[PDB]
Amino acid sequence: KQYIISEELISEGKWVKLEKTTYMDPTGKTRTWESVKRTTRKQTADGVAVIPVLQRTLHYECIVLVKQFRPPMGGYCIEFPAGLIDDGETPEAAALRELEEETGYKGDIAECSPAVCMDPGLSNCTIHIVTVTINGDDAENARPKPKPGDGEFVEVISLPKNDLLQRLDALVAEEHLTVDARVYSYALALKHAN
Amino acid sequence: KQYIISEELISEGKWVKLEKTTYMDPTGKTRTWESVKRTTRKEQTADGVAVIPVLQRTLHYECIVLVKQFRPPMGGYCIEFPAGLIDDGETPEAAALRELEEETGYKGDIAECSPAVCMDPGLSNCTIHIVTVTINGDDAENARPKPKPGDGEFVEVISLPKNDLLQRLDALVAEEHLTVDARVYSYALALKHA
Ligand SMILES: CCNc1ccc(C)nn1
Ligand SMILES: CCNc1ccc(C)nn1
Ligand SMILES: [Cl-]
Ligand SMILES: [Mg+2]
Ligand SMILES: [Mg+2]
Ligand SMILES: [Mg+2]
Ligand SMILES: [Mg+2]
């Protein structure tokens, strides 16, 4: 019943553009929407985000997250490791790459989502969420070597999976950080399960 | 270590703007970022709310109440938690209960409310509160709930059992052209991983 008629470019930067989308509403009346798109997509999706489950024997299972300065937020955020998928890279390969770059961990793929939307009222941005396990007892994960790209500046924060939401709430209370909505949604469901 | 130096307006729409952010990197070098922001945030603790609505009915498994709508940025239909922007002077809890009623018909009860969490922090400053709400599906108020959509809102309700949420979302994605929201997928994943 609803569909795009046309798009008008409002403004294009190097990395993002602003568009005005004309669409047909289900009554048959034409309407407009201001939308953002990245300029970088080719690709199943813009990005991957990695849910990294760090498994060490005789330890709690942890979820590995990253803290970075985020210029649109004007502050530090706690997020799943993540980045844009390179042209001709599969989402799986992007996930293992980004996790290795951002955390130094070498992980194994468990599952991969379809493309999911980031903020569909605002943007067309999509990611694959990739669940990866990390065998923390393997020598290659003993002293994990994070390889920042140019201008990345990433702190690794591992939190126990069994208490994730409480630990995130503490960091927020004590550290004036912003938690990512997908991290927080995952932490919620861990508590809400059963 | 890192902070904002300046924020230059590039293009301002009615609803969204593009900015050139200048910031200090942790090597002490000045850099830039193209950032997105809404034009609509005043003194609210966040742009918006998304509601995690847990429908509870005696001798039923608990459902997560989701909504499906056309999203012009995506050029298609999306399945999301019920959500909307916080009106000026409105509390996040009031916004969540109001949006839930407007989008689904249901009258909920507040369970918990997150701090402001970031939607897509590499792209935008957009934040929400994630508000968990229980819906007493045994109350006659919630028997034959009718959405009260606003002008240009056209929302379908989809309630799926919590205990099978990921597979039920996969089956919807298998059956039509639609995208699942990354917060919903995240939450459905954690329900599986717990
Ligand atoms: C980022 C949201 N953009 C919007 C919202 C409403 C309307 C009418 N147009 N554009
Ligand atoms: C929406 C992403 N904006 C960006 C990304 C990278 C750089 C250097 N600048 N701006
Ligand atoms: Cl897992
Ligand atoms: Mg990244
Ligand atoms: Mg990286
Ligand atoms: Mg809405
Ligand atoms: Mg609404």
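Numbering, chain B: per Swiss-Prot, residues 14-207 in sequence.
Method of determination (from the header): X-ray crystallography, 1.6 Å.
Yeah, the Cβs are placed from backbone N, Cα and C, and that goes for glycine too.
If you check Swiss-Prot, you get these features:
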- B:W28, B:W46, B:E47, B:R51, B:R84, B:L98, B:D133: substrate binding site (BINDING)
- B:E112, B:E116, B:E166: Mg(2+) 3 binding site (BINDING)
- B:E112: Mg(2+) 2 binding site (BINDING)
- B:57-197: domain 'Nudix hydrolase' (DOMAIN)
- B:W28 to A: Reduces affinity for substrate about 8-fold. Strongly reduced catalytic activity and strongly reduced affinity for substrate; when associated with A-46 (MUTAGEN)
- B:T45 to D: Phosphomimetic mutant; unable to generate ATP in the presence of diphosphate (MUTAGEN)
- B:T45 to A: Impaired phosphorylation; generates ATP in the presence of diphosphate (MUTAGEN)
- B:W46 to A: Reduces affinity for substrate about 6-fold. Strongly reduced catalytic activity and strongly reduced affinity for substrate; when associated with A-28 (MUTAGEN)
- B:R51 to Q: Reduces affinity for substrate about 15-fold and reduces catalytic rate about 17-fold (MUTAGEN)
- B:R84 to Q: Reduces affinity for substrate about 5-fold and reduces catalytic rate 67-fold (MUTAGEN)
- B:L98 to A: Reduces affinity for substrate about 6-fold (MUTAGEN)
- B:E112 to Q: Catalytic inactive mutant for both ADP-sugar pyrophosphatase and nuclear ATP-synthesis activities. Reduces catalytic rate 6300-fold (MUTAGEN)
- B:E116 to Q: Reduces catalytic rate 2000-fold (MUTAGEN)
- B:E166 to Q: Reduces catalytic rate 120-fold (MUTAGEN)
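Locations of recorded Swiss-Prot features on the structure.
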residue : record                 : CB count, 10 Å
B:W28   : mutagenesis position   : 17
B:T45   : mutagenesis position   : 15
B:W46   : mutagenesis position   : 20
B:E47   : substrate binding site : 19
B:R51   : mutagenesis position   : 19
B:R84   : mutagenesis position   : 25
B:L98   : mutagenesis position   : 19
B:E112  : mutagenesis position   : 23
B:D133  : substrate binding site : 26
B:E166  : mutagenesis position   : 14
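Within the set of recorded positions B:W28, B:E47, B:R84, B:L98, B:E112, B:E112 have a CB atom less than 6 Å from some atom of ligand 7. Spatial neighbours are here defined as Cα atoms within 10 angstroms of one another, and by that definition the neighbours of B:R51 (mutagenesis position) among the mutagenesis positions B:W28, B:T45, B:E166 are B:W28.
If you measure from the Cα atom of B:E116 (mutagenesis position) to that of B:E166 (mutagenesis position), you get 8 Å. It is 15 Å from the Cα atom of B:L98 (mutagenesis position) to that of B:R84 (mutagenesis position).
In the three-state DSSP classification, B:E116 (mutagenesis position) falls within a helix.
When Cβ atoms from all protein chains are considered, those within 10 Å of B:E116 (mutagenesis position) total 27, not counting its own. Under the three-state DSSP scheme, B:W28 (mutagenesis position) falls in the coil class.
Under the DSSP three-state reduction, B:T45 (mutagenesis position) is assigned to strand.
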